[PDB]
Amino acid sequence: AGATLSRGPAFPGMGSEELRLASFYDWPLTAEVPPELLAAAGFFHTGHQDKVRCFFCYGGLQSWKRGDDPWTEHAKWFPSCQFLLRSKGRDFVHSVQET
Ligand SMILES: [Zn+2]
């Protein structure tokens, strides 16, 4: 037995990092994490505050602060994300989940 994780991105259009970066044109001044790191780690900006979603697993995160690693938060909250696993690797995700 065992269902399989689907391969289709939640938002295929936001699969381009370049386009993900564009969405952070209004990423707030009181925000504390750089758009480039966020966009690199699969996230694009939604709304007018500091909410982001991953283009693939659609994991939603907000309340970002100075020192938050987008790749680490990605692995903390959405470990089965296929974009995350292909980018950072099995060992990286396992490491964040254990600790
Ligand atoms: Zn994801």
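Shown for chain A, in order and in Swiss-Prot numbering: 71-169.
Header lists the method as X-ray crystallography, 2.3 Å.
Heads up, the Cβ atoms here are built off N, Cα and C, so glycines get one too.
Taking the Cβ of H144 (Zn(2+) binding site) as centre and 10 Å as the limit, one finds 26 other Cβ atoms among all the protein chains shown. Annotated Zn(2+) binding site per Swiss-Prot: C124, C127, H144, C151, in sequence order.
Counting only same-chain residues at least 6 apart in sequence, those with a Cβ under 8 Å from the Cβ of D120 (mutagenesis position) are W97, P98, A101, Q132, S133, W134. Record note (Swiss-Prot), mutagenesis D120 to A: Abolishes inhibition of caspases, SMAC binding and anti-apoptotic activity. The unchanged residue is displayed.
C124 to A appears in Swiss-Prot as a published mutagenesis result, with the remark: Abolishes inhibition of caspases and anti-apoptotic activity. Counting only same-chain residues at least 6 apart in sequence, those with a Cβ under 8 Å from the Cβ of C124 (mutagenesis position) are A80, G112, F113, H144, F148, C151, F153, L154.
According to Swiss-Prot, the mutagenesis experiment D138 to A carries this note: Abolishes inhibition of caspases, SMAC binding and anti-apoptotic activity. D138 (mutagenesis position) falls within neither a helix nor a strand when secondary structure is assigned with DSSP, and so counts as coil. Sequence-distant contacts (6 or more apart, same chain, Cβ under 8 Å) of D138 (mutagenesis position) comprise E102, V103.
In sequence order, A80, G112, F148, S150, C151, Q152, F153, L154 make up the list of same-chain residues 6 or more apart from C127 (Zn(2+) binding site) whose Cβ falls under 8 Å from its Cβ. In three-state terms derived from DSSP, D120 (mutagenesis position) belongs to neither a helical nor a strand segment and is classed as coil.
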